[PDB]
Each structure stands twice: as structure tokens, then as C-alpha cells.
Amino acid sequence: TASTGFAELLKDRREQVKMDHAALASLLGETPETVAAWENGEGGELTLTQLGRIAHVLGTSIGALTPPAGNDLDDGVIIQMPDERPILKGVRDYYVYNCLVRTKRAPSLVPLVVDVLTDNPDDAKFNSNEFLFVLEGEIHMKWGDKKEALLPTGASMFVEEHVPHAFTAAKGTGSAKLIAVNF
Amino acid sequence: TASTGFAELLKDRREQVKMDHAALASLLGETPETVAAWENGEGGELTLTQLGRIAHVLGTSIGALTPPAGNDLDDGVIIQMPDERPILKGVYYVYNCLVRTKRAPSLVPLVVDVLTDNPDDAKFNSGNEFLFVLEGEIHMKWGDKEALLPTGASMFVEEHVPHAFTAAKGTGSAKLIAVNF
Amino acid sequence: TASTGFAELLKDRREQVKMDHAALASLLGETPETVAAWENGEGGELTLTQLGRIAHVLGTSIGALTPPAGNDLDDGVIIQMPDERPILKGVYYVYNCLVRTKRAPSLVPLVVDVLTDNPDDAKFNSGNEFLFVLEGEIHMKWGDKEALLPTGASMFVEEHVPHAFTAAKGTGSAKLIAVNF
Amino acid sequence: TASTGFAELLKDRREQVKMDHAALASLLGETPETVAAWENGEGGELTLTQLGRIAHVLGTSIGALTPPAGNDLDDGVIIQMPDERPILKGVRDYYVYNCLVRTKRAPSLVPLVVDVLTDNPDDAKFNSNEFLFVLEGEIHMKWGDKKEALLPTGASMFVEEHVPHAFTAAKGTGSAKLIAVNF
């Protein structure tokens, strides 16, 4: 939880720097009562700005004083039925992003089924780790300076971070689909 | 800046999970305009609880949406003169805090004044820690082991290890330089 | 290069711990010339045991003294055509390995052919793993829990979690795309 | 241990990539017997070059197939008496490095007592995280483009990684000493 995580992390950092409620309260310009309260799990109303100041006085970051994402698994597993997929369209029309399962235990995991609706290579716009798999059709991949390659169904690829790239269905083939797993 | 840093990282994350303003807004019970306000540096009054909810909806943590500690160095250096040391009591023990930096938050160095020379009254307490015997003779205890450490002796203590120091029996007091990192 | 990488990192570490050739040599029972040979790219014949001793004397690990996996990317990209997939048997299970890279060693993706449609004969096995039901209906088990997953369903399984799949009872077989990272 | 660590890490990576002794042996051009042996703790004689090839085939690094530094603590502690300090002189004469305690459980920890024998600032040569404390005398610190500051006994400082810097005793004071803790 947020307030409880903050309460346990605040106390930890406080002592880590040899301060007692009195000492931190003084640097902060608050009462030992207040600091004691926060550490009792009563800081949920503290604002971003107030938190930044606390983080500054303790010489660390807000992230260091806040709990991790949390657990949303059921005995280590999380499942998503195709009916629950949130959808985002890249209108210009061009791409449809069908978001697959995600988890707070691995925040960087952003998997998707990307429908590639355009089959005009020249109409590809560079975006800028990721694993991909051609689900259906033929994909025309372009990367680097805004190289390319034509990939058949079943081909897989890895694109390193910061690598600008664009996807389009093979010219004339109409459309294509791919699984993109960002991680 | 906290508010500034959040605006940028919030935009990055929301975009990362393929969420438009409306979607995020819908899940939070807010307006798409309010989200755009946040991503514009106007999230300063957001409460810890709210940030947590925003983080939860974006499947990540508050730390992921907040900026790093910051930079308080002068071309890579930060210096502390002996007069600036904050002094904290261990009422027993006196902690004279040495230089610290937001670029290495875990660095907590100190000159510890060890005021008691009676091991029998030693009290155990307590990441990694490096120690150096600055003055006197230190009686050290740990485990649940002991050792007499003369001036100039150095030691390393791993995280979670209970230990205690006192000046050698009848020596009055001693000083340690402790570097927690 | 392994030999090249080692030469450089060996020099860096030895210097880091304030050791001259002679000192290192003394502790290893070698000559100062032999060490200079190593730091010159001539450590190719050193045995695993020896590297470990060198590492030990330098108070670090063999990994600290050896180069990273390397770079097999083409301007950040690596591609695998369906014909290049190595195929491995799970004799039951067929593992068609997809693209891998030395720049992300933990990435082990596959298309798994699930050949049995009898949950009773399911066998449990097994970092993080993302899965997608490519074809058919998958019967999944884990914990010590079950679930019927239709085509297009996606799942995430955390490290150390025992689980097993089989095609739905009487469906013959199914296919999964599994991404271990 | 090295051979045993390698045996447990090799097997781990092997299976991690779905291979059996036969499969890896084939890619490697060796017998399942040999690979089985290595995994039985019999690979201590493998050379650096041979290891690199194994690491290459398994698509990872030698470090990923080798055990961590190891444990050299006594119930979490390691002590060094001033008599055991290894010494290195920076002759040009100029500096004496009295190495303090080190540990395989924190390899980056390199503490030292540095005797600054020169008191001619102009004779300071830039070296290029670290915490420092002036033990004795006055130190003249220079950093950045090959800024400066005069630090009295008891002052402490933090120097970030890659920051080129040079130390010298205050001009005319003769010599000085400092504790330098690299980490």
C-alpha cells in the first residue's frame, strides 16, 4: 500500500541517517508528532510537492520513500481473456493496438497484437527492448536512418532500445498482424 | 523538479501502455483535461494516495513516475567542512555526520564518538559498512564473537549483522570513522 | 574477444586494487612477465580453475574479469526466418526456438507445440514468462489451480512457479508462443 | 567454487535454452559424455578460449556461466589489523597507498590511507564513486579540467565516477594524509 509503504520507508531512511522524529521534524519545520504520524501510516494526504521536500531533506528520491508496484498475481499467474483487451487506434486508420496481459510485478512488460492496416511502405513513420513475431501476412520492416527487410509469417525479430523503426504490410498485400512484446 | 519530473514520466508511461488521456481519465474518475494538466506540470497538489492510484492504473510504481534524487555536485564534487557536520546524539554514542550526496543516497559516512569503555554495557544495533579505528582501541562484538581493534585497524560489516562497539575496558573512549554505503 | 577482453579488465582490476605486476605474480606463484603477458592478450590458455584463483586474489569474480556476451545485432536488429528455428523435442512437447540475442541473453522465445489433449497426463516443470495462445485451446495448471484458455488469451507467469499445459480435453493439440525474459 | 559453480550454471543455461546434453554437445562438437562431465564438476581445465566458445554457443557471457566472487567473511565480518596492510608507492616519492580491508562480498570496496608526500600544488597530476576524509594536514584538491579547494583536517568529500582529480598537501605544509574509500 502507499501510505503504509511510505510509513515503513520513511522510518527506514530516517534512522539510516541517524535522525530521530525530533531531528527530522526540525529540519522539516514540523512537529515530532507529525513525523511520528506519517510513520504510523498517516501520510496519505501528503502532496507531491511536500513529498519532494521530504525526499530532498533526507537526501534521496521520492521513489526511495515509496513502495514497489505491488502484487496482482494469483499464485504467480495472471491471465487475460481476448475479451478484456483494451484497444487503441493509431489513426492518421493505420494501426490498431490490442493490448495483451500486463502485470505490476513486471511493469516493463507491454505485450500487444498489432494490426498493420497499411500496405504502402512509403507511408511508414519511424517510432523509436522488444521481441516481435509476424502473426499473419507479410511485414515490411524499416529501421535506423529515417535499413529494411521483408518478413514472412512466422519470422521473429528483436529490436534493441532506442532503435527507431517502422512497420507496414508488404506492398500490395493489404494488411498484416504481429505480436510485439516490449520488455 | 518533482512536479516537472512527474509530468514527463507520466506522459512517457501512459504512452508506453498505449493509454490516451480519455482512457486514463476514465479509470481514475477524472477528466481528460485534468490529466493533460498533470502532464503539464500541474500535479503538485496530488496526494500520495492519489499518485499510488495513478501508478496502480498504469501498472507501475510511484517511483517509476517520479524523478531521481537530483544533482547537488559541483562538477562531480561535493565538500563538507568540519563545522557543517550535523551532530546527533546516541543517548553513549555521538554521531558526527560527514558529507552526503543525492547522487549516492546510500552513502552515509560518520565519525562515531564511542564514549563508554565497558563491554558489558555494549548494545547491539543494525546495508554494507566500512569502518576504520580513528582513535583509541575499540572492543567489537557481533554475531549473537569479539575482537580488540587497535588504532588503524579497518573492518567491513555486511548488511543485517548485529554488532556493537565500546572503547577497550578502562581506556575511556575511542573514535571510529564509519562509512555506510 | 575473450582473451582481449580479459587483458583489459585484468589490467583495470589489478590497478584498482593497487597491485603491481610483482605483487599479483607473488600471490599467484607466477612471474611478473607472465602477468604482463596476460594483460597483453596471451591469457587464452588459462584454465577455469586458474581464472578463479586470479579472480580470488583480486578479490572479485571471473565475470568481473571477462567481457560481456557481445553484439550480434545489425544496427540494433536481429531477424530470424522460420526456417532457421532450432527444433527441440520434449519427449509430448515440441519447442521451435525463435530469435535470441547476446544483447538480451535472458530472452528465450518459442512456439510450443502442445501435442497432448489429456490434462490427467499433464506434467509440471519450471524467470518471468509471457505466453499467448496461438492455436487451439490450452488447459493450464499451476500452484500445486487450472484454467481453460481460448485462442488469443495471454498470460504472464512469475519465476519459480510450477505449471503445465495440454490441449483442451479431446481437442487433439494446440500451440503457444512463449516468451521467457 | 569455480568448477562447481560452472557446473551448476552451465546446466542451468543449457536447459534455459531447451537443450539436452546431446543438443549442446552437437552444436559444440563434443560428446554428451563431455558436457555431462562438465556438469558433474569436471570442467576446471577448460581454457578461457574454450569457455568463450561455450558462452558464445549458449548466447551469453562467460560471467553468466561463472560463480560470484565468494564468501570470505566470518559471520558477516572481516577485519584487517594495521600490520597486514599491503603497500604500494607512487614513485615519480609522491604517494604511498596503504591498502585497508577488502572483501569479495563487495569487490568495489577499495579503501586506503593515502600519504600525500608532495606539498607543491603545481606538481599535481590528475588521475580520473569515492568518499574521502582528511586524516592529517591540509589537502589541496584539484578536479575537472586538467577547480580546486583547500581542505582542513576533518573535512570530507565525495567524488563521482570518472571525475579526474589530483591531491597534494597544502603548499609549504610538507605532507598530509587522507582516507579514501572507493565503492
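We number chain D the same way Swiss-Prot does; the residues here are 6-97, 101-136, 141-158, 162-198, in that order.
We read in the header that X-ray crystallography, 2.0 Å was used to get this structure.
Backbone N, Cα and C atoms are what each Cβ position is placed from, and that goes for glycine too.
Taken from Swiss-Prot, the feature domain 'HTH cro/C1-type' covers D:15-70.
Under its mutagenesis annotations, Swiss-Prot gives D:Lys23 to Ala the following note: Abolishes (S)-2-hydroxypropylphosphonic acid epoxidase activity. The DSSP secondary structure for D:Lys23 (mutagenesis position) is coil. Sequence-distant neighbours of D:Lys23 (mutagenesis position): no residue of the same chain at least 6 apart has a C-beta under 8 Å from its C-beta.
While the structure shown retains the original residue, Swiss-Prot records the mutagenesis experiment D:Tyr105 to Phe with this note: Abolishes (S)-2-hydroxypropylphosphonic acid epoxidase activity. There are 19 other Cβ atoms within 10 Å of the Cβ belonging to D:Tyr105 (mutagenesis position).
Record note (Swiss-Prot) on the mutagenesis of D:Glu142 to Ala: Abolishes (S)-2-hydroxypropylphosphonic acid epoxidase activity. For D:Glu142 (mutagenesis position), other Cβ atoms within 10 Å of its Cβ number 18.
The distance from the Cα of D:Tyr105 (mutagenesis position) to the Cα of D:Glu142 (mutagenesis position) comes to 15 Å.
For the 4-residue gap in the deposited structure, the Cα of D:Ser136 and the Cα of D:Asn141 are 11 Å apart, rounded to a whole number. Under DSSP, residues within the domain 'HTH cro/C1-type' (D:15-70) fall into helix, strand and coil as 39 helix, 1 strand, 16 coil.
The model of this deposited entry stops at D:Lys158 and resumes at D:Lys162, leaving 3 residues out; those two Cα positions are 9 Å apart. For the recorded site, D:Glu142 (mutagenesis position), the DSSP three-state label reads strand.
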